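J.: I have a structure here, written as structure tokens, and I will follow up with some questions on it.
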Amino acid sequence: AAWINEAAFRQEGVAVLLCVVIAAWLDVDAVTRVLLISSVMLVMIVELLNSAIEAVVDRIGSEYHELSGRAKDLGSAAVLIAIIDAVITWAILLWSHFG
Amino acid sequence: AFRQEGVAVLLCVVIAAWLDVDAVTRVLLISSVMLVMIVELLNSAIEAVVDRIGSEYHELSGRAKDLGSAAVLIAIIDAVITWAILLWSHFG
Amino acid sequence: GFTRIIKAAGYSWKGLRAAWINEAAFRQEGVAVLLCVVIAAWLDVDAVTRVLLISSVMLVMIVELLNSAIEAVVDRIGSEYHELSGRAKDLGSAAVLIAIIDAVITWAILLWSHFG
Ligand SMILES: CCCCCCC/C=C/CCCCCC(=O)OC[C@@H](O)CO
Ligand SMILES: CCCCCCC/C=C\CCCCCC(=O)OC[C@@H](O)CO
Ligand SMILES: CCCCCCC/C=C\CCCCCC(=O)OC[C@@H](O)CO
Ligand SMILES: CCCCCCC/C=C\CCCCCC(=O)OC[C@@H](O)CO
Ligand SMILES: CCCCCCC/C=C\CCCCCC(=O)OC[C@@H](O)CO
Ligand SMILES: CCCCCCC/C=C\CCCCCC(=O)OC[C@@H](O)CO
Ligand SMILES: CCCCCCC/C=C\CCCCCC(=O)OC[C@@H](O)CO
Ligand SMILES: CCCCCCC/C=C\CCCCCC(=O)OC[C@@H](O)CO
Ligand SMILES: CCCCCCC/C=C\CCCCCC(=O)OC[C@@H](O)CO
Ligand SMILES: CCCCCCC/C=C\CCCCCC(=O)OC[C@@H](O)CO
Ligand SMILES: CCCCCCC/C=C\CCCCCC(=O)OC[C@@H](O)CO
Ligand SMILES: CCCCCCC/C=C\CCCCCC(=O)OC[C@@H](O)CO
């Protein structure tokens, strides 16, 4: 409900969205296509969960606590691992596809 | 309801075993369903925190539940795309 | 932008570092994950199987980190509200254990079909 109107989410969304379109056009087999799409959708999923966690922390207050920062650091780490999994997925699958 | 969610899993698992597909297709079909559960469980956990922070509404209280529900939505969508693509290929 | 990434990549490193430093269980988990990838990378399998073997154990790490974040929130709130902090932790722990089960099963089935 109107969270999709922030810049960072739009660039993240459009990046993921763009990959799904690309994956939908590539001449690959079904299992590869599913994996190409799954890897980038997971990034969007995890980022949504990371932002959701961040919302809960900011909800509590602006006064800083060590665990408040750590929850955000762990959420970011989850996204990073997701992004790496996506790059690796496309790397392994689309290697030697152009030729 | 996780009660119906659990039976929904079994049905997908039963169908997955029913169809004459190889191990890779079988792992993809079921994992996608399992990812929904994981995200839902994670979303439900986030919700449990929000609800005890306060019984009041806040800009950030409801913003979390939306982003969490969005994550579940994206997971369910990915699951449908997977079952569509694979079954289409299987019955090609 | 380019500077958003440096800032976000920095929080990620603090996340992984703090998670590593604070628990032996996490360190041993990261080792188990790291090995599994190395093994997956060297196996003589097709590209989709390779990705499946890698992708799954990665998901374990992802869910682990997300859950650890959620745990940090309920500990932040304090002792008083504990009981629904308990349910949030129970839910998140289910997500972690499910993901690990999926990883274990996936590796079993796939390595079975290949070596068998
Ligand atoms: C920084 C050095 C390591 C970086 C590794 C990243 C890309 C390489 C991945 C593994 C390639 C090394 C050979 C292992 C392997 O894949 O065996 C498969 C074999 O069937 C043909 O290569
Ligand atoms: C209610 C709207 C839901 C989405 C609208 C319909 C989308 C059409 C198909 C579902 C996913 C297709 C994505 C993959 C694709 O385009 O390749 C198709 C081809 O691989 C079939 O094997
Ligand atoms: C500066 C623009 C960057 C664009 C993003 C990168 C583009 C990636 C791939 C471009 C080619 C699209 C795939 C076309 C293709 O493989 O053909 C599919 C097959 O059905 C042809 O009959
Ligand atoms: C080796 C060839 C790879 C070809 C491209 C594969 C890219 C796959 C996934 C990357 C898309 C991630 C989109 C989300 C994103 O970047 O936002 C996260 C970050 O900007 C927020 O801090
Ligand atoms: C185009 C951008 C590249 C981005 C960097 C990707 C680094 C991460 C993982 C590297 C794994 C790719 C190699 C996998 C592979 O298929 O080996 C090559 C082999 O198929 C050729 O015989
Ligand atoms: C021969 C086997 C096919 C017969 C069709 C019977 C289908 C029965 C159950 C299908 C799976 C149940 C769970 C899937 C599901 O609920 O997806 C809905 C999803 O959009 C979440 O609302
Ligand atoms: C060919 C028949 C099988 C179709 C399988 C398609 C898989 C789609 C979704 C899999 C996950 C099921 C999750 C069910 C769910 O969360 O719905 C419950 C809720 O929406 C009802 O209020
Ligand atoms: C050899 C390594 C295997 C392939 C992975 C290579 C890494 C490629 C791109 C990663 C850089 C993007 C950094 C994204 C990031 O900072 O995450 C943001 C997140 O933590 C908070 O939104
Ligand atoms: C194969 C692609 C991803 C490979 C990594 C899989 C899991 C990701 C990270 C595992 C934990 C890395 C954190 C290491 C770290 O920060 O330790 C610092 C500490 O030892 C300093 O004393
Ligand atoms: C908690 C248990 C998780 C354990 C994590 C580390 C062990 C997991 C997988 C490693 C066992 C694979 C052994 C088979 C293998 O490596 O194939 C050999 C292949 O290269 C044939 O030459
Ligand atoms: C925390 C981030 C750490 C990132 C770790 C980097 C990932 C390392 C290896 C993943 C890529 C494996 C490439 C597999 C490969 O090259 O084998 C190709 C072989 O089949 C040739 O036919
Ligand atoms: C077949 C053996 C059981 C395996 C369980 C896996 C089934 C799939 C999803 C179940 C997740 C369990 C989450 C339910 C739960 O924890 O509720 C209890 C707790 O949250 C408060 O009562």
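Residue numbering for chain A follows Swiss-Prot, covering 24-122 in order.
Structure method, as recorded: X-ray crystallography, 2.8 Å.
Quick reminder: no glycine exception, Cβ is built from N, Cα and C everywhere.
So Swiss-Prot lists these for the protein:
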- A:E70: active site, proton acceptor (ACT_SITE)
- A:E29, A:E77: divalent metal cation binding site (BINDING)
- A:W26 to L: 23% of wild-type activity. 41% of wild-type activity; when associated with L-19 (MUTAGEN)
- A:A31 to L: 93% decrease in activity (MUTAGEN)
- A:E70 to A, D or Q: Loss of activity (MUTAGEN)
- A:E70 to C: 50% of wild-type specific activity (MUTAGEN)
- A:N73 to A, Q or D: Loss of activity (MUTAGEN)
- A:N73 to S: 51% of wild-type specific activity. Inactivates wild-type subunits; when associated with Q-15 (MUTAGEN)
- A:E77 to L: 51% of wild-type specific activity (MUTAGEN)
- A:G84 to P: Loss of activity (MUTAGEN)
- A:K95 to L: 54% of wild-type specific activity (MUTAGEN)
- A:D96 to N: 27% of wild-type specific activity. Inactivates wild-type subunits. Almost no change in activity (MUTAGEN)
- A:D96 to E: 76% decrease in activity (MUTAGEN)
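Map the listed features onto the structure and describe their local environment.
T.: Under 8 Å, Cβ to Cβ, and six or more positions away along its own chain, A:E70 (mutagenesis position) finds A:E35, A:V102, A:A105.
DSSP assigns A:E29 (divalent metal cation binding site) to coil in the three-state reduction, outside any helix or strand. Cβ neighbour count for A:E29 (divalent metal cation binding site) (all protein chains, 10 Å cutoff from its Cβ): 12.
Counting every protein chain shown, 14 other Cβ atoms lie within 10 Å of the Cβ of A:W26 (mutagenesis position).
Neighbours of A:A31 (mutagenesis position), defined as other CB atoms within 10 A of its CB across all chains, total 12.
In the three-state DSSP reading, A:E70 (mutagenesis position) counts as helix.
A sphere of 10 angstroms centred on the C-beta of A:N73 (mutagenesis position) encloses 27 other C-beta atoms.
For A:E77 (mutagenesis position), the number of other Cβ atoms no farther than 10 Å from its own Cβ, over all displayed protein chains, is 21.
Packing around A:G84 (mutagenesis position) is summarised by its Cβ count: 10 other Cβ atoms lie within 10 angstroms of its Cβ, all protein chains included. DSSP classifies A:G84 (mutagenesis position) as coil under the three-state reduction.
Every protein chain considered, the tally of other Cβ atoms within 10 Å of the Cβ of A:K95 (mutagenesis position) stands at 21.
Listed in sequence order, the residues of the same chain lying 6 or more apart from A:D96 (mutagenesis position) and placing their CB within less than 8 Å of its CB: none are present.
Annotation note: A:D96 (mutagenesis position) sits in a helical segment as assigned by DSSP.
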J.: Round to a whole number and give the Cα-to-Cα distance in Å for the pair A:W26 (mutagenesis position) and A:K95 (mutagenesis position).
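T.: That separation, Cα to Cα, works out to 19 Å.
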J.: Could you tell me which of the recorded positions A:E29, A:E70, A:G84, A:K95 sit with their CB under 8 A from some CB of chain C, listed in sequence order (or 'none')?
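T.: The answer, in sequence order, is A:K95.
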J.: Report, in sequence order, every one of the mutagenesis positions (A:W26, A:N73, A:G84, A:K95, A:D96) having a CB within less than 8 angstroms of a CB belonging to chain B; if no such residue exists, report 'none'.
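T.: Cβ contacts with chain B under 8 Å: A:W26.
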